[PDB]
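Peer 1: Provided herewith is a single structure, encoded as structure tokens, for subsequent inquiry.
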Amino acid sequence: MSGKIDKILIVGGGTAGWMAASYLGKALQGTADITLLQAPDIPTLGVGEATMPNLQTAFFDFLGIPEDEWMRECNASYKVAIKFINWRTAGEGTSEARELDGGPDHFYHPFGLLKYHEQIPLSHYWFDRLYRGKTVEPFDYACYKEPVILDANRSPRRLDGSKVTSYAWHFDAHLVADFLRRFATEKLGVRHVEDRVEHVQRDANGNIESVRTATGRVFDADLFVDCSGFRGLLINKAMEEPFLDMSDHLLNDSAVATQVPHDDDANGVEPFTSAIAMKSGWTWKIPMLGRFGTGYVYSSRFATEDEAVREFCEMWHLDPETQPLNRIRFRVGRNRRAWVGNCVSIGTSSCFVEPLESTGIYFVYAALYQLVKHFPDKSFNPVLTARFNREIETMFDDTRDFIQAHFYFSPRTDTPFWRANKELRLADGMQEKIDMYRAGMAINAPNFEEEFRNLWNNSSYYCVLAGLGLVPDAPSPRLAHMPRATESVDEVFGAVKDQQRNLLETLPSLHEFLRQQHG
Amino acid sequence: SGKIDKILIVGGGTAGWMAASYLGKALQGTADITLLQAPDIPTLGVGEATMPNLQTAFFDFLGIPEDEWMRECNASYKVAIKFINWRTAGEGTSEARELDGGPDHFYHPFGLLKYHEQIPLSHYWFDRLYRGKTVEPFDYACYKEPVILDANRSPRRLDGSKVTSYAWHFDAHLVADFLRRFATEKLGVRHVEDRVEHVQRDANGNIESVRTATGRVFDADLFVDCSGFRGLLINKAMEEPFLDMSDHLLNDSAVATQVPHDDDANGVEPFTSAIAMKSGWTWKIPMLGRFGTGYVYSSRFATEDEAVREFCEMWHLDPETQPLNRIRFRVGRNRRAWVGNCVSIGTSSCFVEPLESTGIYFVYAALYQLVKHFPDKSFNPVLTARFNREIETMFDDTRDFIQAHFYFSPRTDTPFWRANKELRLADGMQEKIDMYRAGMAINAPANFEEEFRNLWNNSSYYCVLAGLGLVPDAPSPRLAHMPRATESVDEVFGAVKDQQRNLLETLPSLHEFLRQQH
Ligand SMILES: Cc1cc2nc3c(=O)[nH]c(=O)nc-3n(C[C@H](O)[C@H](O)[C@H](O)COP(=O)(O)OP(=O)(O)OC[C@H]3O[C@@H](n4cnc5c(N)ncnc54)[C@H](O)[C@@H]3O)c2cc1C
Ligand SMILES: Cc1cc2nc3c(=O)[nH]c(=O)nc-3n(C[C@H](O)[C@H](O)[C@H](O)COP(=O)(O)OP(=O)(O)OC[C@H]3O[C@@H](n4cnc5c(N)ncnc54)[C@H](O)[C@@H]3O)c2cc1C
């Protein structure tokens, strides 16, 4: 009879650490004692975080915190989609879409559900019409209502509060992390120690015995949670688990970022993240209240830091000599194993990929969900660890593949960077998914375990691949056997056009809804 | 490019007419379908047991209500599989032997396992078992059905209201004939009586046409091989290898018959029986006024004569004059189910002994996957590869689940039961076993796609593994951190006892309900 875990030590007091403290503190409910160790570091600008809808259903709902409670205290805005700008046209980094085929070079990846027609996704009917010359409309404007209401900065909620589409949040992570520190220490009994790790002692099995801090205090536990960020103080340094670099799939490894004040009264608030193609990378725009966070993700093999700073500042009309800037060089990939012995990594200590599809916080609460599901006893059954590690590696490798496809299938050839992306190879499993796409199949066609497995599904692949201009070889074969379905789909498209018109005319602006929600 | 215009189905058994009906339905006059069927020596109706999605995934798709096909097929209701004598030594008998004060049986019902606080009742049951708070079997503690199956209760009240999930028992010959009439008369499928003599392949290795013994030549875009164990197209013409999987499953033979039965005097059992024998196991599939039964055995351990004797003696039949069907079968699957323009469906594709009622399921599941991956004339190869991968894991997962029935039996009393323990579990099965032993819920269960992927789930592994006596090493670790859930689960078990008691007292017998339906 081994006995349950009694003591957990979390090392790192950032977003990941305080998410871990809250999630573990809640699911356990007094069963175990949890201490979080946090070192005084130089703080960084609030450059922003873009999220996904299950931040509420999988994380805050689990904590018992309603969306209104946390959202107002963290000054969050609403995210209805990612808007991809200038991924298809040559040129310099600008916040302004270039002209492509008589219109602006952008396309949306919304959180909205893709309608099915006779059990087949509307995407397949759209391409059948495109292939047969019956349409020339872009996928996203043909198949989603959101694009035209996003073009007008509409709110996803009516003033009375009713929701007309799926949405997520834009916020400064520091504010959520402080909110969660207060919640975990004041309501869940997590003990906070402010101290710097100086020495990690391991036992004869190579497990962590204790952590000693710079003041000389010694902390032992049954389970150690590494939330120390890119340093990987426990997983990489103490435990010596290798990090698997994956820059043979993703060339971006650096960023320069700031926060820019914004006149919401004059310009309203954009209900979407922007991902703006640059000469050697892409730049995010995460709108918040009276400001937006922004960052240029670039590849040090194709632009110097000075070049990146110039390109970044010129596009927002900022003074390089006086704008406060954060610079970082990050590692791209994941640990060979996320959980080794009695040490589980959570957050960027575990894995990292550029924030092109808003996965950073998702990786934390998805791993925390998996960690509770595979929670060990004192026997630490190796199968629990093995299964956990396999969930993490497919969570990460699927996202890595999806993100590479954003660059691999961009039509641009105008800089060494954009050409270089096309000389990398896709992973075998991603090449299979592309083949499936081109054969007319619906990838992972549509509860958190289902969202976890089907994160990147047919909707996501059409949004990005057809947005960029990769489409199937021929119409999906079943459609030629469904003459009634293909003749009646006219009314489904027209239904989308109706909702576009009616929402455009009746929806308040996001600015108007956000003012009401605050004052 | 271009759609498929013509389809030839070779074989007119259960799988052939299932394929003719399903494809004919789905294509709706956008393809001409022909089925080639040769006359074969008829066999006895030894019975076929099924799963609930026969209706939801197959007959519903055809637009055929449950009442409609049941009445033409003389079908009865199946609520579970009842496993008899898998844990005690002795001869092959229809009577359960003595084990810890009760009958040596356990059930695998279709009904749903309750959850408590997001954790399956199985884990709470074992926690109590492990802490000495209970000694009740898993199925009686966690399912309402065992108690009412013991009393041969109906799954539907006389007013028709359904109280539990159920499937069907029937004679496959009658379903095949029903479907042949439906496909030819309602769906324009063309039936041709003839025997395949030659298959012409082109230089790409695809089938061009088949020539019959009357000299007729049938050409098509897509060929469906429903020829049974013979694999006339997929194995003989396309030369695709067959993967023998007798290193996981020793049974390769069966002897079967049909037994008249006085339903008015004895009632009708609302379950399939799986009765362990000295060298295999025997099915009992109740139908109306008769039951089908067969001894599945391993020729490595019993001659056909011994198997005939053991089987006839258990039913008190005359080995010398009882009408019997004898079969030898290949256990396994093709290396690839679909090669070129040739798709195999049915036993031409794969076969495993019917210990968990999958034979008809393999057909309509494969047909669902075929329509999902349906080609155009370019036969894009990823469609074929993805189809083949779905079939391969469908089968190998069933094969593993079935091997566990023999691998984890406690019996050691005959060379057969001992030899089973000397075989090796596939790596993927051993990982599932490891997971089960660590208290995890394998494929935790809740649309056929959710059903196809999670066919064998935590409910199924506990029914069989906990039934045979394999249980986890220790309670699921999460439970020690959920003291409120483990203290309140008392009333979830209590609720099961209440349904057991209430349904027992108010449900008609299966017989009584069946009488009324006619
Ligand atoms: C440029 C960039 C852009 C991003 N954009 C997004 C986005 O749009 N949307 C999204 O969801 N996510 C985004 N993310 C991800 C976000 O950063 C992560 O989700 C989150 O930060 C998880 O990692 P972390 O908390 O571990 O990192 P950190 O915030 O760095 O936490 C590091 C912790 O390590 C502790 N530590 C280190 N060493 C010691 C020591 N000796 N002793 C004690 N403590 C120590 C420190 O106390 C510190 O608290 C982005 C990340 C980066 C880098
Ligand atoms: C012992 C046994 C027990 C079973 N128990 C169950 C159960 O409990 N529950 C369940 O759901 N399923 C069960 N099944 C499954 C069900 O019976 C099979 O799934 C079904 O037979 C599908 O395979 P098949 O139809 O292709 O084979 P068959 O039924 O043998 O059909 C063979 C066909 O091949 C055709 N053919 C062959 N050669 C030619 C030729 N030259 N020219 C023209 N036609 C040709 C013939 O027309 C013939 O009809 C069982 C099967 C067996 C053998």
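Here Swiss-Prot sets the residue numbers for chain A, with the shown residues being 1-446, 457-529 in order.
Note that Cβ sites are derived from N, Cα and C of the backbone, with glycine treated the same way.
Marked as active site by Swiss-Prot on the basis of experimental evidence: A:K79. What Swiss-Prot records for A:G13, A:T15, A:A16, A:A39, A:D41, A:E49, A:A50, A:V197, A:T348, A:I361 is FAD binding site. Residues or ranges marked as chloride binding site by Swiss-Prot on the basis of experimental evidence: A:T359, A:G360. Quoted from Swiss-Prot, the note attached to the mutagenesis of A:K79 to A states: Complete loss of halogenase activity. Listed in Swiss-Prot as a mutagenesis experiment, A:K79 to M is described as follows: Complete loss of halogenase activity.
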Peer 1: Just how far apart, in Å, sit the Cα atoms of A:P446 and A:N457 across 10 unmodelled residues?
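Peer 2: The gap of 10 missing residues is bridged by a Cα-Cα distance of 12 Å.
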Peer 1: How big is the gap, in Å, between the Cα of A:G13 (FAD binding site) and that of A:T359 (chloride binding site), rounded to a whole number?
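Peer 2: Taking the Cα atoms only, A:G13 (FAD binding site) lies 20 Å from A:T359 (chloride binding site).
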Peer 1: Among the binding-site residues A:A16, A:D41, A:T348, A:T359, A:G360, which ones place their C-alpha within 10 angstroms of the C-alpha of A:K79 (mutagenesis position)?
Peer 2: none
Peer 1: List, in sequence order, the same-chain residues at least six positions removed whose CB sits under 8 Å from that of A:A16 (FAD binding site)?
Peer 2: A:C227, A:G229, A:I346, A:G347, A:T348, A:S349, A:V364
Peer 1: Can you list which of these recorded positions (A:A16, A:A50, A:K79) have a Cβ closer than 6 Å to ligand 1?
Peer 2: A:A16, A:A50
Peer 1: Which secondary structure state does DSSP assign to A:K79 (mutagenesis position), in the simple three-class scheme?
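Peer 2: Strand, per DSSP.
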Peer 1: Counting only residues 6+ apart in the same chain, whose Cβ is under 8 Å from the Cβ of A:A50 (FAD binding site)?
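Peer 2: The answer is A:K79, A:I82, A:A168, A:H170, A:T273, A:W284, A:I286, A:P355, A:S358.
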Peer 1: Determine, from DSSP, whether A:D41 (FAD binding site) sits in helix, strand or coil.
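Peer 2: SS state of A:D41 (FAD binding site) = coil.
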Peer 1: In whole Å, note down how far the CA of A:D41 (FAD binding site) lies from the CA of A:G360 (chloride binding site).
Peer 2: 21
Peer 1: Excluding near sequence neighbours, so keeping only residues 6 or more apart in the same chain, what lies with its CB under 8 A of A:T359 (chloride binding site)?
Peer 2: A:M52, A:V353, A:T399
Peer 1: How far apart, in angstrom, are the most distant Cα atoms among the FAD-binding residues A:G13, A:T15, A:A16, A:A39, A:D41, A:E49, A:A50, A:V197, A:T348, A:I361?
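Peer 2: The span, Cα to Cα at its widest, is 31 Å.
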Peer 1: Helix, strand or coil by DSSP: which one applies to A:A50 (FAD binding site)?
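Peer 2: The three-state answer is strand.
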